[PDB]
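Enquirer: So that we are looking at the same thing, I have put the structure below in structure tokens.
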Amino acid sequence: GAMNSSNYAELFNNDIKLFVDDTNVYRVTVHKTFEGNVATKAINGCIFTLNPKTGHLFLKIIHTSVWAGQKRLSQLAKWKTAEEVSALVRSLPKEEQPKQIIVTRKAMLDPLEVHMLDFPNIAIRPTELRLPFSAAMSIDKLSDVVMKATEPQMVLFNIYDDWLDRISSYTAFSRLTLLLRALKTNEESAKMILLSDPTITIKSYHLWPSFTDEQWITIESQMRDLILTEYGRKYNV
Amino acid sequence: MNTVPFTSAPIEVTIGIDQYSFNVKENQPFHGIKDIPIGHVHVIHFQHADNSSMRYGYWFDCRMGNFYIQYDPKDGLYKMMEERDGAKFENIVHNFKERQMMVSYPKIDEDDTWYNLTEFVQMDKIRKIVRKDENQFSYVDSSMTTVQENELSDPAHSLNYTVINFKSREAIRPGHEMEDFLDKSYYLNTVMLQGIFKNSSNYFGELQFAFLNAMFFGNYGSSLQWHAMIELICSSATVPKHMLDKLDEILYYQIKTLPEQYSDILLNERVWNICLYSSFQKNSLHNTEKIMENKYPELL
Ligand SMILES: O=C(NC[C@H]1CCCO1)NC1CCCC1
């Protein structure tokens, strides 16, 4: 059934599974027209498809041309998401195909189920977890490849950089979810914490800075403080 | 003009004949039902006074043979049987009529209710849904499951309704996923109408039979089939005008006849709300919408 706090360790077992987050597929700027009406302008988006055990991120860039001449775009965006996830599964060798796909938003269930009818043994699941994957576009290198795209493109990343050399998938996912929750709550503050000490850089081949184990503990602390600082500023107490 | 005689009535029972019903006492001198209108299928149905779990009956058409009811004290039910000796049967029926030991099918001359509920229902189609080829009549009860229910046990005692599943390869053409899921016209018109049923009359007959099994036996799988066949039409943007107008008439009489007190177990809130207020056909079912809003506004 639903993925929740009670069945959380299942993410890091040896059954291939992917999270699919569709919150950055259809993105718009809202603006006034010359006549004083309101219009939208689409900008490039992305499907965020992540293996939580390996860190492999299948970032399908959604170019604004997809939307041209289409109606009901927020509805179409769920179906386009399901079409592209289905195409990704069919592109993988059988031994790499996921056993389960967990959608971050319940509105993705029917679209994905219908596109995956040919895969009756792949379980399509919701989650009770409130995951911060909307904040993926606060990772500079991911935002840059999305905004520069001139055509539909799939770009592969490991969202954990080399962390799995030193830590378990459980701890790597916890670190990622804390970083993305901080970036989601106060982007400027989170980026300042990550990028303040200029001596710690991001490797060309990485998304996050090259923190030693001790530095990660300090960073993790500063992120938890930010989430509680911001939760204080929000609710006043 | 047709008659279904009873050998006897050894156990107290409520007997239904189509939309009518009457109580028979244990060992009451009851010998059956006369003046049954020729031209329609009929259903005779039973609920035992000592055990309301025993809820069962027989679809028949008196044009297809001479049928009678006889209680079986071993299997503990009223069984339909065919009498092959025409002269014996005519002689039995004449005696029971002369002695006035039969109830009269109580049709009001003005009243087209039964025709309106069975317009498209044919015995030959019933006998394909309910498989017992050695009899010309068909047994249904409250507990019989559908082929679709048995997929999600005993196959020979099942209701062979046409399987409708909105999230099935049959319903969804490769490459037309969003189109076919949000607009079921291809599934309705190509797969179901052209492919399986051959015409709208057979589709309506199955829909009508499913509703009647739901209403008369509380058959849960029949109720599912009735609502699936409504939803498949209501969820199609492209439906012939004649089918929409006919469906409005069909549903109007079904809602009119449903006992008020079973509305809560016989009607699916989600399907009716979707069909009347959200679907492609939300504005096509004028008569149905009006009777539902006046009779069952709580559901809506
Ligand atoms: O290209 C790799 N990762 C994604 C890059 C693109 C921009 C930031 O990170 N890794 C390759 C380096 C050696 C083996 C695979």
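Each residue's number is its place along the chain shown, starting with 1.
Here the Cβ of each residue, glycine as well, is placed from N, Cα and C on the backbone.
Pasting the feature list from Swiss-Prot:
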- B:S236 to D or E (Swiss-Prot position 253): Disrupts interaction with PRP8 (MUTAGEN)
- B:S236 to A (Swiss-Prot position 253): No effect on interaction with PRP8 (MUTAGEN)
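Surface or core, plus neighbours and distances: that's what I need for these features.
Expert: All protein chains shown were included, and the count of other CB atoms within 10 Å of the CB of B:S236 (mutagenesis position) stands at 22.
Secondary structure from DSSP puts B:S236 (mutagenesis position) in coil.
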Enquirer: Could you give the Cα distance in Å between B:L152 and B:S153, the residues bounding a stretch of 4 unmodelled residues?
Expert: 10
